[PDB]
Amino acid sequence: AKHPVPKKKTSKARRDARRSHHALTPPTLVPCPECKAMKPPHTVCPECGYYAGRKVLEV
Amino acid sequence: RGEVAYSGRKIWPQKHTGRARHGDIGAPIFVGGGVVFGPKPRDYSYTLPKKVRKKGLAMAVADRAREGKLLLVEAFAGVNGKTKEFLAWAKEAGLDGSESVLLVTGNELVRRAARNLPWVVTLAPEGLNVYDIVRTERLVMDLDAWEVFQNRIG
Amino acid sequence: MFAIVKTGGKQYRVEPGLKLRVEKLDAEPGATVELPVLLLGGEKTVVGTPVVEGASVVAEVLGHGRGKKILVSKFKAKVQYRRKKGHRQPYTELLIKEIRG
Amino acid sequence: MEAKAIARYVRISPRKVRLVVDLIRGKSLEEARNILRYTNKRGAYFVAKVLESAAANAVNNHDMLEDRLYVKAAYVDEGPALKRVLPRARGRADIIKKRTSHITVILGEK
Amino acid sequence: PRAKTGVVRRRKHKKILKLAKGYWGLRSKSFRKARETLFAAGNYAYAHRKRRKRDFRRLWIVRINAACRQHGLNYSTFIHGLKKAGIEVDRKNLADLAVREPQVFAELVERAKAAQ
Amino acid sequence: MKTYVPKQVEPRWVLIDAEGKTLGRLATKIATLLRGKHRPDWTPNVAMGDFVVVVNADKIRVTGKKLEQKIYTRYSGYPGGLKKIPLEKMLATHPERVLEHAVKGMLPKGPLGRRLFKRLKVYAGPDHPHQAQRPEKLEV
RNA sequence: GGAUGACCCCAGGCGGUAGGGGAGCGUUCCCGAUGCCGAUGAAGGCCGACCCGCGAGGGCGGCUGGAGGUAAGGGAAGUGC
RNA sequence: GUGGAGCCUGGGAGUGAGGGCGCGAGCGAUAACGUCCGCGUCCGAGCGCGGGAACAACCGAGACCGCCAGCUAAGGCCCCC
RNA sequence: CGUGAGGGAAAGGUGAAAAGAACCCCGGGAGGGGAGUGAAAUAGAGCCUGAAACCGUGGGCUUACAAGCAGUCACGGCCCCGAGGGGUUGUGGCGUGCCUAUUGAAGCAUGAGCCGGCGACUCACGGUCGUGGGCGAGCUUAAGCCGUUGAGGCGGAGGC
Ligand SMILES: [K+]
Ligand SMILES: [K+]
Ligand SMILES: [K+]
Ligand SMILES: [K+]
Ligand SMILES: [K+]
Ligand SMILES: [K+]
Ligand SMILES: [K+]
Ligand SMILES: [K+]
Ligand SMILES: [K+]
Ligand SMILES: [K+]
Ligand SMILES: [K+]
Ligand SMILES: [K+]
Ligand SMILES: [K+]
Ligand SMILES: [Mg+2]
Ligand SMILES: [Mg+2]
Ligand SMILES: [Mg+2]
Ligand SMILES: [Mg+2]
Ligand SMILES: [Mg+2]
Ligand SMILES: [Mg+2]
Ligand SMILES: [Mg+2]
Ligand SMILES: [Mg+2]
Ligand SMILES: [Mg+2]
Ligand SMILES: [Mg+2]
Ligand SMILES: [Mg+2]
Ligand SMILES: [Mg+2]
Ligand SMILES: [Mg+2]
Ligand SMILES: [Mg+2]
Ligand SMILES: [Mg+2]
Ligand SMILES: [Mg+2]
Ligand SMILES: [Mg+2]
Ligand SMILES: [Mg+2]
Ligand SMILES: [Mg+2]
Ligand SMILES: [Mg+2]
Ligand SMILES: [Mg+2]
Ligand SMILES: [Mg+2]
Ligand SMILES: [Mg+2]
Ligand SMILES: [Mg+2]
Ligand SMILES: [Mg+2]
Ligand SMILES: [Mg+2]
Ligand SMILES: [Mg+2]
Ligand SMILES: [Mg+2]
Ligand SMILES: [Mg+2]
Ligand SMILES: [Mg+2]
Ligand SMILES: [Mg+2]
Ligand SMILES: [Mg+2]
Ligand SMILES: [Mg+2]
Ligand SMILES: [Mg+2]
Ligand SMILES: [Mg+2]
Ligand SMILES: [Mg+2]
Ligand SMILES: [Mg+2]
Ligand SMILES: [Mg+2]
Ligand SMILES: [Mg+2]
Ligand SMILES: [Mg+2]
Ligand SMILES: [Mg+2]
Ligand SMILES: [Mg+2]
Ligand SMILES: [Mg+2]
Ligand SMILES: [Mg+2]
Ligand SMILES: [Mg+2]
Ligand SMILES: [Mg+2]
Ligand SMILES: [Mg+2]
Ligand SMILES: [Mg+2]
Ligand SMILES: [Mg+2]
Ligand SMILES: [Mg+2]
Ligand SMILES: [Mg+2]
Ligand SMILES: [Mg+2]
Ligand SMILES: [Mg+2]
Ligand SMILES: [Mg+2]
Ligand SMILES: [Mg+2]
Ligand SMILES: [Mg+2]
Ligand SMILES: [Mg+2]
Ligand SMILES: [Mg+2]
Ligand SMILES: [Mg+2]
Ligand SMILES: [Mg+2]
Ligand SMILES: [Mg+2]
Ligand SMILES: [Mg+2]
Ligand SMILES: [Mg+2]
Ligand SMILES: [Mg+2]
Ligand SMILES: [Mg+2]
Ligand SMILES: [Mg+2]
Ligand SMILES: [Mg+2]
Ligand SMILES: [Mg+2]
Ligand SMILES: [Mg+2]
Ligand SMILES: [Mg+2]
Ligand SMILES: [Mg+2]
Ligand SMILES: [Mg+2]
Ligand SMILES: [Mg+2]
Ligand SMILES: [Mg+2]
Ligand SMILES: [Mg+2]
Ligand SMILES: [Mg+2]
Ligand SMILES: [Mg+2]
Ligand SMILES: [Mg+2]
Ligand SMILES: [Mg+2]
Ligand SMILES: [Mg+2]
Ligand SMILES: [Mg+2]
Ligand SMILES: [Mg+2]
Ligand SMILES: [Mg+2]
Ligand SMILES: [Mg+2]
Ligand SMILES: [Mg+2]
Ligand SMILES: [Mg+2]
Ligand SMILES: [Mg+2]
Ligand SMILES: [Mg+2]
Ligand SMILES: [Mg+2]
Ligand SMILES: [Mg+2]
Ligand SMILES: [Mg+2]
Ligand SMILES: [Mg+2]
Ligand SMILES: [Mg+2]
Ligand SMILES: [Mg+2]
Ligand SMILES: [Mg+2]
Ligand SMILES: [Mg+2]
Ligand SMILES: [Mg+2]
Ligand SMILES: [Mg+2]
Ligand SMILES: [Mg+2]
Ligand SMILES: [Mg+2]
Ligand SMILES: [Mg+2]
Ligand SMILES: [Mg+2]
Ligand SMILES: [Mg+2]
Ligand SMILES: [Mg+2]
Ligand SMILES: [Mg+2]
Ligand SMILES: [Mg+2]
Ligand SMILES: [Mg+2]
Ligand SMILES: [Mg+2]
Ligand SMILES: [Mg+2]
Ligand SMILES: [Mg+2]
Ligand SMILES: [Mg+2]
Ligand SMILES: [Mg+2]
Ligand SMILES: [Mg+2]
Ligand SMILES: [Mg+2]
Ligand SMILES: [Mg+2]
Ligand SMILES: [Mg+2]
Ligand SMILES: [Mg+2]
Ligand SMILES: [Mg+2]
Ligand SMILES: [Mg+2]
Ligand SMILES: [Mg+2]
Ligand SMILES: [Mg+2]
Ligand SMILES: [Mg+2]
Ligand SMILES: [Mg+2]
Ligand SMILES: [Mg+2]
Ligand SMILES: [Mg+2]
Ligand SMILES: [Mg+2]
Ligand SMILES: [Mg+2]
Ligand SMILES: [Mg+2]
Ligand SMILES: [Mg+2]
Ligand SMILES: [Mg+2]
Ligand SMILES: [Mg+2]
Ligand SMILES: [Mg+2]
Ligand SMILES: [Mg+2]
Ligand SMILES: [Mg+2]
Ligand SMILES: [Mg+2]
Ligand SMILES: [Mg+2]
Ligand SMILES: [Mg+2]
Ligand SMILES: [Mg+2]
Ligand SMILES: [Mg+2]
Ligand SMILES: [Mg+2]
Ligand SMILES: [Mg+2]
Ligand SMILES: [Mg+2]
Ligand SMILES: [Mg+2]
Ligand SMILES: [Mg+2]
Ligand SMILES: [Mg+2]
Ligand SMILES: [Mg+2]
Ligand SMILES: [Mg+2]
Ligand SMILES: [Mg+2]
Ligand SMILES: [Mg+2]
Ligand SMILES: [Mg+2]
Ligand SMILES: [Mg+2]
Ligand SMILES: [Mg+2]
Ligand SMILES: [Mg+2]
Ligand SMILES: [Mg+2]
Ligand SMILES: [Mg+2]
Ligand SMILES: [Mg+2]
Ligand SMILES: [Mg+2]
Ligand SMILES: [Mg+2]
Ligand SMILES: [Mg+2]
Ligand SMILES: [Mg+2]
Ligand SMILES: [Mg+2]
Ligand SMILES: [Mg+2]
Ligand SMILES: [Mg+2]
Ligand SMILES: [Mg+2]
Ligand SMILES: [Mg+2]
Ligand SMILES: [Mg+2]
Ligand SMILES: [Mg+2]
Ligand SMILES: [Mg+2]
Ligand SMILES: [Mg+2]
Ligand SMILES: [Mg+2]
Ligand SMILES: [Mg+2]
Ligand SMILES: [Mg+2]
Ligand SMILES: [Mg+2]
Ligand SMILES: [Mg+2]
Ligand SMILES: [Mg+2]
Ligand SMILES: [Mg+2]
Ligand SMILES: [Mg+2]
Ligand SMILES: [Mg+2]
Ligand SMILES: [Mg+2]
Ligand SMILES: [Mg+2]
Ligand SMILES: [Mg+2]
Ligand SMILES: [Mg+2]
Ligand SMILES: [Mg+2]
Ligand SMILES: [Mg+2]
Ligand SMILES: [Mg+2]
Ligand SMILES: [Mg+2]
Ligand SMILES: [Mg+2]
Ligand SMILES: [Mg+2]
Ligand SMILES: [Mg+2]
Ligand SMILES: [Mg+2]
Ligand SMILES: [Mg+2]
Ligand SMILES: [Mg+2]
Ligand SMILES: [Mg+2]
Ligand SMILES: [Mg+2]
Ligand SMILES: [Mg+2]
Ligand SMILES: [Mg+2]
Ligand SMILES: [Mg+2]
Ligand SMILES: [Mg+2]
Ligand SMILES: [Mg+2]
Ligand SMILES: [Mg+2]
Ligand SMILES: [Mg+2]
Ligand SMILES: [Mg+2]
Ligand SMILES: [Mg+2]
Ligand SMILES: [Mg+2]
Ligand SMILES: [Mg+2]
Ligand SMILES: [Mg+2]
Ligand SMILES: [Mg+2]
Ligand SMILES: [Mg+2]
Ligand SMILES: [Mg+2]
Ligand SMILES: [Mg+2]
Ligand SMILES: [Mg+2]
Ligand SMILES: [Mg+2]
Ligand SMILES: [Mg+2]
Ligand SMILES: [Mg+2]
Ligand SMILES: [Mg+2]
Ligand SMILES: [Mg+2]
Ligand SMILES: [Mg+2]
Ligand SMILES: [Mg+2]
Ligand SMILES: [Mg+2]
Ligand SMILES: [Mg+2]
Ligand SMILES: [Mg+2]
Ligand SMILES: [Mg+2]
Ligand SMILES: [Mg+2]
Ligand SMILES: [Mg+2]
Ligand SMILES: [Mg+2]
Ligand SMILES: [Mg+2]
Ligand SMILES: [Mg+2]
Ligand SMILES: [Mg+2]
Ligand SMILES: [Mg+2]
Ligand SMILES: [Mg+2]
Ligand SMILES: [Mg+2]
Ligand SMILES: [Mg+2]
Ligand SMILES: [Mg+2]
Ligand SMILES: [Mg+2]
Ligand SMILES: [Mg+2]
Ligand SMILES: [Mg+2]
Ligand SMILES: [Mg+2]
Ligand SMILES: [Mg+2]
Ligand SMILES: [Mg+2]
Ligand SMILES: [Mg+2]
Ligand SMILES: [Mg+2]
Ligand SMILES: [Mg+2]
Ligand SMILES: [Mg+2]
Ligand SMILES: [Mg+2]
Ligand SMILES: [Mg+2]
Ligand SMILES: [Mg+2]
Ligand SMILES: [Zn+2]
């Protein structure tokens, strides 16, 4: 190879257009049926330790 | 560049570094280097012709004589070296301080009595010069100072 | 009733009560000036060849002024030639009084 | 009435933390708390502390009701950078910039 | 005595940058790019003041051509007939008549028709 | 005084029959109508011409040996991608394209000229679907 | 013409590199100055769509700033990127 | 023949790589956007303007500034124009 | 920094006065919000003034069928200030960066990432022309000496 380099400085408009897909998506959250705390679906609730209507881990 | 404190070493080689070529950091293109065509100690005096000097002095006094601004004094009666005495003499002479005065006299006690007044410039007769005359609005001379002036512009 | 008049090397369509800017006139403010007529229109159509012999427009001079400054710039590449000049065109403002015809 | 809080000279890149701040701009305080808890980014730890400090200021200092608070404004400004050496091959020394952020949250009432 | 740059360069640079407002990118933020843009802008303005007179004359002639051909004759015949009759209304005022006073324009068409 | 500027006007629908017309000499007249240059209030930077409906486009007439000698070309961007179609084949397979191609090349290039081309409606056969607009017949 | 720039009138000119000539603007410092301006706000900074100048520029107004600035007329340069 | 004509005296230069075209020659192969001279021209310095699709030197023509006035030059008048 | 001889930086300013912010609140702290001091705290110690490049938030106009040295001329729409003006740009016309070097460059020839600051025709002594003054068959002093403390005069050796 022979060391490729940028030919021109990237303009402000062009670099910010490249970042048009960079925004984060908020996490998916559902209420816990037992304690009504927001938590990701299909995970054991970290506040009360319930999953599928039964106690799983001690909190 | 020859008088700054830096050494004469070439900072980096002439070719193949990718930088601009340079010698020593004393060169004027460098920040902190020597100065190109800066001031050096200088003598600004020159010999103006004597005839022009004498002609200028006579014209300056004649200019004050045009306007009625030249006054001659036989003697300063009450002036003996106290500032309040000169003020009393100046009041009866018509010098109330509204105009600046060049006071030429060989009387030392008169010169020291008028020195502190902001509107008075004091000169011995040997020191008469056109810059002081033109600066001030009035010219007050002694007869002894007058005779020295006549001899000078002979 | 409108007219086509000639002043300042240009032609203008005028009506009574119109305020018009023309080239500077050697007339004092508040005085009246008369303009040659090329054509009359409206109730009747009179066409000059080139000037309608009897017609004139009465205009009152409101004042004289200077137009907004125009920048006149010149540049020639690779020759160190640059020129900058400000220009303000004088004018005379008229009020059209009546169309005699 | 507005309640603001600023965290200054936080040792984190402004670009990275600006992604987290955009998630909570305009949200209610309750929604903002839940979003930041389960955002898998380092910046969410710092943003949450400023958000909770601003919420305390609203009730404690400015007589604002906690149930009506929402994020009216939020932004990240760049602070002074820390310049560090990174050795490269063949004796070349590079400079690493360790940037810092100022994080502002402003709360209003709905 | 020493006379350093002081404030003179900043004030000159601000004058150029105020003239370059609205230009794209560095053409309104960098003094060097802004000055280059203004060299071309000045030449364009001078050149386009000249051809504005030709642009408008072109517009008037086309409009006169359409009005003439609604009366069964073309532009070149109409202008020749006007000159033969001695009418010196210019194209700017003829175009205004063609669109604002079409009945006066009909009268002028008849004079040009009879003149030839 | 300033030059008159027209306000927006509802546009005119016009019907042209292409039976037996010379192709190029008909296309000139269409291009003038689409530009609206028959109007004393013509303005170069607005779309103010007529909507033009053409019928019997398949019955256009050409002089000389142009039926076998005039070649339309299309380039696909691939190697060897130059396609050549003689006029007689184009008349048989896409009759409307012949008059469309001639008029398009006579319009200004750019956004406004592209809009003007959209106002031309060409049909092979004597019928057109624009009876609601009621195009007035024009003799070319 | 009037009386040497008092302004008017007439005639002809006014693309331009190397280069010759002329006329101006701005910067630092000095005389003017034991003066004048300044806490009712100096210098500097940010604005202006306002005024004067062919132009380089100069005024004026608002905001910021918080202690300096400096005339007409002249002089001297570390004088304009 | 009164012209940014001419002559004389003195101060200050820059230039001393030219190029295209037309005509007259040499060299060359009666080749070169070749080379070397003579006479003119233009570009150089008019990469300012109109025509020649585009284009220093081909045709038109020597740009002090302004105008939404008029006549022309080369070249054009079916549409793009 | 260099084995060494040697090379050789950067870095000044709160306020009149520390009166340099007790105490409370969030926070592990840092930092902040109140309170308090001060004429002033975007004078809070990362401290006078605080330009530009550069980064960001909010608002007005605009943009996803469109061919561009980025402007310019014209018309139209929208927003703002109050007869006019300012901001923005939809469409149409026109349009080959700057500098240098060259017979000739938009040139695919040189230099420049951008901004701020430093950066290049001088001085001394002779000479030669021009010019503002002084004196004129004459003109003029040098070194020094006396005097002043930003005062000048004397000195004719010598030079032309
Ligand atoms: K040193
Ligand atoms: K400088
Ligand atoms: K100020
Ligand atoms: K030649
Ligand atoms: K355009
Ligand atoms: K507008
Ligand atoms: K070269
Ligand atoms: K070369
Ligand atoms: K060459
Ligand atoms: K090269
Ligand atoms: K260069
Ligand atoms: K000399
Ligand atoms: K001399
Ligand atoms: Mg390999
Ligand atoms: Mg390889
Ligand atoms: Mg490889
Ligand atoms: Mg390899
Ligand atoms: Mg590589
Ligand atoms: Mg590469
Ligand atoms: Mg590269
Ligand atoms: Mg490059
Ligand atoms: Mg490159
Ligand atoms: Mg760039
Ligand atoms: Mg880019
Ligand atoms: Mg790049
Ligand atoms: Mg951007
Ligand atoms: Mg882009
Ligand atoms: Mg990109
Ligand atoms: Mg659930
Ligand atoms: Mg040394
Ligand atoms: Mg040495
Ligand atoms: Mg050495
Ligand atoms: Mg040395
Ligand atoms: Mg050495
Ligand atoms: Mg050495
Ligand atoms: Mg070395
Ligand atoms: Mg090298
Ligand atoms: Mg070298
Ligand atoms: Mg290199
Ligand atoms: Mg390199
Ligand atoms: Mg390199
Ligand atoms: Mg490099
Ligand atoms: Mg270098
Ligand atoms: Mg380098
Ligand atoms: Mg470098
Ligand atoms: Mg070197
Ligand atoms: Mg060096
Ligand atoms: Mg040196
Ligand atoms: Mg340096
Ligand atoms: Mg230095
Ligand atoms: Mg140095
Ligand atoms: Mg030094
Ligand atoms: Mg030093
Ligand atoms: Mg030197
Ligand atoms: Mg030197
Ligand atoms: Mg020196
Ligand atoms: Mg020096
Ligand atoms: Mg001297
Ligand atoms: Mg001197
Ligand atoms: Mg002498
Ligand atoms: Mg005194
Ligand atoms: Mg004194
Ligand atoms: Mg005028
Ligand atoms: Mg211009
Ligand atoms: Mg140019
Ligand atoms: Mg140009
Ligand atoms: Mg040029
Ligand atoms: Mg250039
Ligand atoms: Mg160019
Ligand atoms: Mg140049
Ligand atoms: Mg050059
Ligand atoms: Mg050149
Ligand atoms: Mg040139
Ligand atoms: Mg130039
Ligand atoms: Mg000139
Ligand atoms: Mg000028
Ligand atoms: Mg987001
Ligand atoms: Mg991160
Ligand atoms: Mg923190
Ligand atoms: Mg907290
Ligand atoms: Mg920032
Ligand atoms: Mg390494
Ligand atoms: Mg590495
Ligand atoms: Mg490595
Ligand atoms: Mg090493
Ligand atoms: Mg190593
Ligand atoms: Mg690097
Ligand atoms: Mg880095
Ligand atoms: Mg940082
Ligand atoms: Mg912040
Ligand atoms: Mg100083
Ligand atoms: Mg400076
Ligand atoms: Mg400056
Ligand atoms: Mg400034
Ligand atoms: Mg700008
Ligand atoms: Mg701007
Ligand atoms: Mg803009
Ligand atoms: Mg951009
Ligand atoms: Mg920009
Ligand atoms: Mg900027
Ligand atoms: Mg800016
Ligand atoms: Mg340009
Ligand atoms: Mg220009
Ligand atoms: Mg012009
Ligand atoms: Mg032009
Ligand atoms: Mg013109
Ligand atoms: Mg024309
Ligand atoms: Mg149109
Ligand atoms: Mg149309
Ligand atoms: Mg045919
Ligand atoms: Mg055939
Ligand atoms: Mg093939
Ligand atoms: Mg093939
Ligand atoms: Mg293919
Ligand atoms: Mg002249
Ligand atoms: Mg010119
Ligand atoms: Mg001329
Ligand atoms: Mg000239
Ligand atoms: Mg001094
Ligand atoms: Mg002085
Ligand atoms: Mg002094
Ligand atoms: Mg006062
Ligand atoms: Mg103030
Ligand atoms: Mg100063
Ligand atoms: Mg100021
Ligand atoms: Mg100010
Ligand atoms: Mg100003
Ligand atoms: Mg001062
Ligand atoms: Mg002063
Ligand atoms: Mg210098
Ligand atoms: Mg400058
Ligand atoms: Mg001679
Ligand atoms: Mg000279
Ligand atoms: Mg000479
Ligand atoms: Mg010279
Ligand atoms: Mg010479
Ligand atoms: Mg030479
Ligand atoms: Mg020679
Ligand atoms: Mg030679
Ligand atoms: Mg030679
Ligand atoms: Mg050569
Ligand atoms: Mg040669
Ligand atoms: Mg020649
Ligand atoms: Mg030759
Ligand atoms: Mg030829
Ligand atoms: Mg030839
Ligand atoms: Mg030839
Ligand atoms: Mg020939
Ligand atoms: Mg020949
Ligand atoms: Mg021969
Ligand atoms: Mg030959
Ligand atoms: Mg032969
Ligand atoms: Mg040949
Ligand atoms: Mg060639
Ligand atoms: Mg040749
Ligand atoms: Mg020969
Ligand atoms: Mg020859
Ligand atoms: Mg010859
Ligand atoms: Mg020849
Ligand atoms: Mg010649
Ligand atoms: Mg010539
Ligand atoms: Mg020539
Ligand atoms: Mg020519
Ligand atoms: Mg020439
Ligand atoms: Mg040319
Ligand atoms: Mg050219
Ligand atoms: Mg050139
Ligand atoms: Mg060119
Ligand atoms: Mg050239
Ligand atoms: Mg031609
Ligand atoms: Mg040409
Ligand atoms: Mg052409
Ligand atoms: Mg063409
Ligand atoms: Mg061609
Ligand atoms: Mg050409
Ligand atoms: Mg050309
Ligand atoms: Mg030519
Ligand atoms: Mg011309
Ligand atoms: Mg003219
Ligand atoms: Mg004609
Ligand atoms: Mg003709
Ligand atoms: Mg001619
Ligand atoms: Mg036409
Ligand atoms: Mg070491
Ligand atoms: Mg050591
Ligand atoms: Mg070592
Ligand atoms: Mg050591
Ligand atoms: Mg050691
Ligand atoms: Mg060393
Ligand atoms: Mg330092
Ligand atoms: Mg301080
Ligand atoms: Mg202090
Ligand atoms: Mg203090
Ligand atoms: Mg104080
Ligand atoms: Mg606490
Ligand atoms: Mg703390
Ligand atoms: Mg704390
Ligand atoms: Mg806080
Ligand atoms: Mg605090
Ligand atoms: Mg207080
Ligand atoms: Mg207080
Ligand atoms: Mg208080
Ligand atoms: Mg402040
Ligand atoms: Mg302050
Ligand atoms: Mg504080
Ligand atoms: Mg500060
Ligand atoms: Mg500081
Ligand atoms: Mg202070
Ligand atoms: Mg500071
Ligand atoms: Mg500040
Ligand atoms: Mg900025
Ligand atoms: Mg800033
Ligand atoms: Mg920026
Ligand atoms: Mg928005
Ligand atoms: Mg909006
Ligand atoms: Mg889009
Ligand atoms: Mg669209
Ligand atoms: Mg399409
Ligand atoms: Mg586009
Ligand atoms: Mg553009
Ligand atoms: Mg431009
Ligand atoms: Mg426009
Ligand atoms: Mg649109
Ligand atoms: Mg468009
Ligand atoms: Mg367009
Ligand atoms: Mg174009
Ligand atoms: Mg181009
Ligand atoms: Mg060009
Ligand atoms: Mg330039
Ligand atoms: Mg070069
Ligand atoms: Mg050159
Ligand atoms: Mg070359
Ligand atoms: Mg050269
Ligand atoms: Mg040359
Ligand atoms: Mg050659
Ligand atoms: Mg290049
Ligand atoms: Mg290249
Ligand atoms: Mg390139
Ligand atoms: Mg070279
Ligand atoms: Mg270079
Ligand atoms: Mg550059
Ligand atoms: Mg570069
Ligand atoms: Mg550089
Ligand atoms: Mg850059
Ligand atoms: Mg670099
Ligand atoms: Mg930049
Ligand atoms: Mg720069
Ligand atoms: Mg720089
Ligand atoms: Mg800076
Ligand atoms: Mg320096
Ligand atoms: Mg020197
Ligand atoms: Mg000197
Ligand atoms: Mg000398
Ligand atoms: Mg001498
Ligand atoms: Mg000589
Ligand atoms: Mg003289
Ligand atoms: Mg004498
Ligand atoms: Mg004499
Ligand atoms: Mg003195
Ligand atoms: Zn739960």
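In chain B, numbers come from Swiss-Prot; the residues present are 54-207, in order.
Determination method: electron microscopy, 2.1 Å.
A Cβ is built for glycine as well, from the same backbone N, Cα and C atoms used for every other residue.
These features come from Swiss-Prot:
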MUTAGEN   B:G55 to S  No effect on Ptase activity of hybrid ribosomes. No change in binding of a tRNA analog to the A or P site
MUTAGEN   B:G55 to A  Increases Ptase activity of hybrid ribosomes to a value greater than that of pure E.coli ribosomes. Increases binding of a tRNA analog to the P site
MUTAGEN   B:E56 to A  Further decreases Ptase activity in E.coli hybrid ribosomes. Significantly decreases binding of a tRNA analog to the A or P site
MUTAGEN   B:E56 to Q  Restores Ptase activity of hybrid ribosomes to that of pure E.coli ribosomes. Significantly increases binding of a tRNA analog to the P site
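Residue environment of B:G55 (mutagenesis position) contains 6 other Cβ atoms, counted within 10 Å of its Cβ in all protein chains. The DSSP secondary structure for B:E56 (mutagenesis position) is coil.
Non-local neighbourhood of B:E56 (mutagenesis position): B:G87, each in the same chain, at least six residues away, with C-beta under 8 Å from its C-beta.
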